[PDB]
Amino acid sequence: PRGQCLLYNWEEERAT
Amino acid sequence: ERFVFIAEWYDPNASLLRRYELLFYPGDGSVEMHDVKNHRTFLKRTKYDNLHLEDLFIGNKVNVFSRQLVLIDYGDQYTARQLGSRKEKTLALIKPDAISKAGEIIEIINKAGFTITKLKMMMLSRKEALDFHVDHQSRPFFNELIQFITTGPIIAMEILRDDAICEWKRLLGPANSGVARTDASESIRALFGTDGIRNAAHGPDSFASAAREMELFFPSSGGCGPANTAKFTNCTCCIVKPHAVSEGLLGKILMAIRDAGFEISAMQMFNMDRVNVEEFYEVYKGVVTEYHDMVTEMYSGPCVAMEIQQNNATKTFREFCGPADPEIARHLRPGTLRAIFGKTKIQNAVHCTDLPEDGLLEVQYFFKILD
Amino acid sequence: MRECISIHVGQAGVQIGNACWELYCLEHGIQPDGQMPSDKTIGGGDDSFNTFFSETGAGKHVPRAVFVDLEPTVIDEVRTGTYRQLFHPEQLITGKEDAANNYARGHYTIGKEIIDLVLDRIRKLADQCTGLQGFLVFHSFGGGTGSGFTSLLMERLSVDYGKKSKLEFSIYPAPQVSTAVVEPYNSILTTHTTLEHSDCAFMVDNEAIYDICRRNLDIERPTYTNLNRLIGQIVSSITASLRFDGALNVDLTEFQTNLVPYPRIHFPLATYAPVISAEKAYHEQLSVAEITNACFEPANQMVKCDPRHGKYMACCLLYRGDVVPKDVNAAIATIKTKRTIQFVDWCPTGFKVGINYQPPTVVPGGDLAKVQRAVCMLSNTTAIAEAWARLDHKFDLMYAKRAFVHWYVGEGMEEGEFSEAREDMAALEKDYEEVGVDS
Amino acid sequence: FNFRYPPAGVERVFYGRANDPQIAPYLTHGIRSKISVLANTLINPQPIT
Amino acid sequence: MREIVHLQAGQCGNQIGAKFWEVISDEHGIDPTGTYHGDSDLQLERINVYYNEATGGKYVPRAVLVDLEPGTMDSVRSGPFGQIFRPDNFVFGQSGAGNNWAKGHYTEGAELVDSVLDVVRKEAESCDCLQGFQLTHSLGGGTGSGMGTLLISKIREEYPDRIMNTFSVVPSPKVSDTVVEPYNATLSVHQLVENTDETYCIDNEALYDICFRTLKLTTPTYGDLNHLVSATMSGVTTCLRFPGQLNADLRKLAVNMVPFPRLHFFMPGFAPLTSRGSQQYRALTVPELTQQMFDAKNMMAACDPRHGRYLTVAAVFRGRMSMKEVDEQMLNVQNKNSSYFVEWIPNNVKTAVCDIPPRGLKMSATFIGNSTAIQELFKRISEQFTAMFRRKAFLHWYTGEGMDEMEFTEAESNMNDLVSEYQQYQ
Amino acid sequence: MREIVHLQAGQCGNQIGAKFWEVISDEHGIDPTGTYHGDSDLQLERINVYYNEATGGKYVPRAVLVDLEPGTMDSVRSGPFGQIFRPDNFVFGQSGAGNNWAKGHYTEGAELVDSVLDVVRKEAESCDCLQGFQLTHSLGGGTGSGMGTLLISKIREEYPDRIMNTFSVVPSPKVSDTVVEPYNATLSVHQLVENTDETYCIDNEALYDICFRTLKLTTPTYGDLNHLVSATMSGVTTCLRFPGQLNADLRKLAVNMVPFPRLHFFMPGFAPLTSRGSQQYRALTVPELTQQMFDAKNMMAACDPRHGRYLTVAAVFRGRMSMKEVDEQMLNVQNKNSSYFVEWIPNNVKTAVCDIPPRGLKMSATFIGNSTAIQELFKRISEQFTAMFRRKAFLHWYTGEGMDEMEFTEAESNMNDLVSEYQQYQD
Ligand SMILES: Nc1nc2c(ncn2[C@@H]2O[C@H](COP(=O)(O)OP(=O)(O)OP(=O)(O)O)[C@@H](O)[C@H]2O)c(=O)[nH]1
Ligand SMILES: Nc1nc2c(ncn2[C@@H]2O[C@H](COP(=O)(O)OP(=O)(O)O)[C@@H](O)[C@H]2O)c(=O)[nH]1
Ligand SMILES: Nc1nc2c(ncn2[C@@H]2O[C@H](COP(=O)(O)OP(=O)(O)O)[C@@H](O)[C@H]2O)c(=O)[nH]1
Ligand SMILES: [Mg+2]
């Protein structure tokens, strides 16, 4: 998906 | 583990209904109270011995620190699953051939564990008998069946218990008295059935049919149903108190009265209000100091009203009941009802007409004005 | 009304913070997502979670804690863990590069880029707070993050909030046990600050907890999951009077003024009882008179020290569960009749007692036996002066040949600052000597 | 094996009691403080008639 | 027309003070709801002393509840009988006192007492004929000893010609539930001896030994200790609201008892106490109560009466009994214990008899003693003070708020003045 | 009742208008077919303001969609709500303006206004009681600035006793998406100041900064920005369509915020904005709305309010709430920020209350603010206008269409008088 790697605002991408 | 109930209390000043959360801990028997409106604690965790787990069902009144709280709701899904899921409500009929042993039948039901919430001894007319036996309108034995159900008074009772329908039908057993005696003699029909036609009992089989029977007998609209068997002549009034009803000695009182020999003219169950109790005890105001104690004991729960006939088997009913204090009754007249079934002067489990003048007025207040 | 703010700094503070906050949810019946179960409902007047959790209008509970770490590899475990829906997504502050066991990176070079954001959160949590009572800072003496970043953070709080109590919880470097090699350095650089800014600083170490886990619990090979559960139960026993009702309750200020006699003697010890396994408690009965004697034995001390060398100065017994005050009163007078427990003559009364009503709760999957009563002992002793003695001896052999200094002076730290920090613990050593003498 | 070389984070279980079924970790350990008679019935008892 | 104002401060005084209200409402037949629910007319003839009739025939107490932390205020309001108080009588702060005497008297207590006596000024003005005050506190802390001492000096300036009476729990030698306890005890006796007309000392150790030997209780929790103190509170003032054979109110218990203005610390007691096992084996008559009255085990302070002398002893008997056997028998105590009572005062004994026994017990007799043996309870606090003061321990919390070191020297000097006078008359 | 005739010119106005008629279709529960699928009867009682009744229970917007180029008309009619606009309301020219003011105002925008004025006059007379006009365009384009401001002049001379509100897209320095637009920005504000009662300046750095720090979207396309513009456009007239405790129509906002006829340049904001992760954590409370309201980060123009001093501020609140916490909060912020309001007018804050918050939300509040820091917007365009006019850059596209060079001299002469009088009442 999106935001797999832990950099550059990954938490919001994992949320949405 | 705790059980939560929402309770109403009527404030004597503001004339306001107030909602509280009542939390009971059955592991240790302590209560706690919270306020819904103000979101603050009303009473901390306090060991209250008077409140018990058997007194917790919806619609009940419990006296918690001189406040009468009526439980109206279930607090949460946990207590709604643990208590209200199993409970079922059903109807019991005592036929005219079992009127003499109606006390023993009520005693058997009390040992079975049913809670009686409505009770009425009454006579059924022809149209009400037709509505009762509309399922048997194909007429296998309809003429003699209607004649048997109409020739004498019956007793209709509302009884609540877990698995109530199955337990009551298992208690009654087979319809034929000889078949019931052959199979299992411990059944009510087996013990007190002279024949299959005179089964001396009746029990509904399905939920919709049972609800139809309640709509016929005890009308939810509030209108008057079938008439009571009130004779209004040569009669006295006697009340089985709420503490005696909750303890379960009602069958013993009926058996003791029957063995004494006085005839029960009428019998019903009432849930009284404070003003009705005050106007029933209006003669006791200014005479005794514990008038409020007697009033509060009377409206603390439902009471069983009785009209008792002819009062002359051996002695009058007042001296059969005996002295007002149960300790005095036990010490002086050991055969009296207050000696047998009494605990406190306030809670002595029977009330009798002290004045011979006032008996007809009490019977008129209970069996005419109220119903 | 009663409130506390918890800040977890460094790897040691955050990892215990994972263990203390999982226990706090079980006490108040809060699921890991941050909501209460739908089967059971709470009463209207509940302030039990108001100490640690803040009510959101959507029926969600949010902890009152800040998790600051200069490296991301530990906070990202929390954000990707099973408690990802519990904490605030913005209270979890992270940096880019760690302190690398350097005090100069955590205080002078890298620690000055984030502290404007760190104090912004503490301002927000305190402004939403109605009545604030103290702080609970979790760190360790050894790390560059636990020593460097704690120093400039906590001095800014004393500037901002004047007379608010501040309670650390620090991992003491053990005598024979040490992981880093800059360990004698970073302890000296912390204690130059915590004397004039802290009111009660509690100490625990890894080595004494290892031997407690070896004998009592029969855990032959303890690990970090085992230690942080034991430390988390003491903090939940200290704060138990602000959350629940008790026979006689102790506020944060009440044991703050009863435990420190002098402004430079504010380093109490933590002791918990009974730490026992499941099988041993099945045979041995737990009385009130026995668990209170278990605290005063030297084998149950959670700091590797000998309490028999020094003398006791002030003690605080904090009970929980089904404890009546009559049994405690005869238990204390039993202890004062013993001659091996030596109290100072200038402090005739030294015990203060707090009794609560709720028993401890065991975390499932744990090791601790489920019991009824438990007691946490907070004692101020003079025996910890020997602990500071051997740490200064470790410092003096490093600085004799000027080893490991060129990493510190390369980031902005002066060479001379080691001299003022060393003479401070020279003064702290004889301050314990000056109060321990009799008349 | 578990008695001599146990895994990490697990208590050393004796081989004699290893196959013994366990009821100890479930129940409550310790002695219960006994309830006493209340001071109400000792100082201001229930009035007699 | 005889009015008593109650005030509750501290945690130890609030729990005993709350427990005082279940006892008298049981005697006067008041429900927890607030209605009169009893059996006798004779209860309602004097209800103006403690309660206030409100609209609708409900009774509210005349008491003011003050404490700096709202935890104990919520603990009393959420009690069994807690719903009858005035909701505007609950005066609480938002910061804990911290068991510091300078926090309850100088900074955090100085902003509250403007709103504290303002409620008291309302309840005092609406009375017809005020008689006195009753304040419950403890000497061993900073809350009860901080505002309790302060509320004594502020009220006594407004109302000088009254009798302001406090019931105070004193520090104990063996228990020691506070570390700075002799510091906070000495700072209050400096102003207790100056502006209080009657003080009753209650001990925590003596109430333990009564529960352990006389009552033979197994676990004497704090719900029982407050019920012993609550009996003596309702026994000393029973001649203001019940008809008796020989009546004696607090000012008559003022003139008889104190010869000199600085000796007014009394040792109380209750006397029909028995254990559960030996109820049937004890004879209940006036000569048996007298031995229990003068028993040293039945005293509520850790002072041995046999190691001192008695100035003045009073007894408030209760119930239907004779007067000759009351008077002849408690004179027999004076003749046999002749050396123990003083020689320069004849008739050390005052006897009072009321005709209403308490709930369920046919007789009662509360002991009140004014002896010289109370100097040893005051000596032990003075000696504990010296051992900490010579090292100046725990004194940056007091000096850091505005309290001076010269205040502490004056308090110990006045404490040593008080122990000197008891030995002087001995 | 009080019908709002929405105008929609240019390419920027069409994309704002396509997003504006999507939000209030969600508010009134209007499906893309045109019927009504709602639950509560509060939506249908006041629906004549924005929608017009037809046969079969079909509601159509009272919107006029105008552009000189048919390219964006195909994108409007092929959107999500493209089948709800009336086919007779698409007035389109054949040739584009080409980012020139004179082509859109004198030559190519002169024949199309005759067809538009037939449509507008037909719709205006169909209203029972007309309330005003509302227009959205762009100052940096050819059709929106050149020809949209021509319709403002022609409407104002036919219906004088009405109200005119514009949602104009002022240009930005770093979002310079046209090299000639200081010519079009200068000549547009010369027409705007005399024929407009309310002006809401909307910028793009203001919206692009918000989606990075507040909504933290990684790809903020124009559909994200047009929602924030359309959220303000529905929050300003929310008391005109819904009941409340204290209503305020469009004329009530113009009375309070306009003390002088040449001070009608507002600068807006919207109160409840938070990221996707912060939805479940933040508690929406009246101080939480007001704290975000007055901050310069959420404000929707490229001007810092701290470099100027406020004249008059209005706040339109929505949602069930309590008036004490409302009335206390904008009195309290007036007390600390006593230096940020001029002292010659007391009690500068207008309060408006509705009862119906938007869907999925419980409390909402729209910030409208008059400020003298909007002079910083007009000083940047004026210094750019003079820089080319010294060297006569790009002038032959203008003087070759009919306009003289003196029109450029009077456009800056009136615009320099505006920045002269904003500065005077600040001091
Ligand atoms: N009890 C306990 N001690 C820990 C834990 N984590 C680290 N420590 C102790 O911390 C010491 C090293 O300091 P750290 O806390 O790891 O370093 P730091 O504070 O994170 O500083 P940086 O690594 O530079 O970010 C070790 O000697 C450990 O004893 C833990 O989870 N539990
Ligand atoms: N009888 C009784 N004594 C108490 C209670 N709580 C505390 N105490 C006594 O009060 C002493 C401490 O005083 P404290 O309550 O801290 O004083 P405060 O801070 O002014 O309230 C202890 O030694 C206890 O013995 C109680 O509920 N009942
Ligand atoms: N915020 C926003 N700006 C837009 C949108 N569409 C166009 N613009 C702006 O409008 C400017 C171009 O306008 P233009 O199409 O030339 O206007 P026209 O020639 O009159 O049609 C560009 O600088 C864009 O930034 C939109 O949907 N949202
Ligand atoms: Mg680390």
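Heads up, chain B uses Swiss-Prot numbers, so what you see runs 5-375.
If you're wondering, the header gives electron microscopy, 3.6 Å.
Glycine is no exception: its Cβ is also placed from the backbone N, Cα and C atoms.
Sequence-distant neighbours of B:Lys173 (mutagenesis position) (same chain, 6+ residues apart, CB-CB distance under 8 A): B:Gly207, B:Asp209. For B:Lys173 to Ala, Swiss-Prot lists a mutagenesis experiment annotated as follows: Abolishes NME7 autophosphorylation.
DSSP assigns B:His206 (mutagenesis position) to a strand. Here the residue is the original one, but Swiss-Prot notes a mutagenesis experiment at this spot, B:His206 to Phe: Abolishes NME7 autophosphorylation.
Under the heading of mutagenesis, Swiss-Prot lists B:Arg322 to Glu and annotates it as follows: Abolishes interaction with the gamma-tubulin ring complex. Look at B:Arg322 (mutagenesis position): DSSP puts it in a helix. Within the same chain, residues at least six positions away from B:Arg322 (mutagenesis position) with a Cβ under 8 Å of its Cβ are B:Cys356, B:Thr357, B:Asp358.
Quoted from Swiss-Prot, the note attached to the mutagenesis of B:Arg322 to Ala states: Does not affect NME7 autophosphorylation. Reduces interaction with the gamma-tubulin ring complex.
Following the DSSP three-state reduction, the secondary structure of B:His355 (mutagenesis position) is strand. For the mutagenesis of B:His355 to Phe, Swiss-Prot gives this note: Does not affect NME7 autophosphorylation. The structure shown keeps the original residue.
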Original post:
Ranking the mutagenesis positions B:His206, B:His355 by other Cβ atoms within 10 Å, which is at the bottom?
Top reply: B:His206
**OP:** In whole Å, note down how far the CA of B:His206 (mutagenesis position) lies from the CA of B:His355 (mutagenesis position).
**Re:** 32
**OP:** Could you check what DSSP calls B:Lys173 (mutagenesis position) once collapsed to helix, strand or coil?
**Re:** helix
**OP:** Among the mutagenesis positions B:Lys173, B:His206, B:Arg322, B:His355, state which ones have a Cβ less than 8 Å from a Cβ of chain A, giving them in sequence order; state 'none' otherwise.
**Re:** none
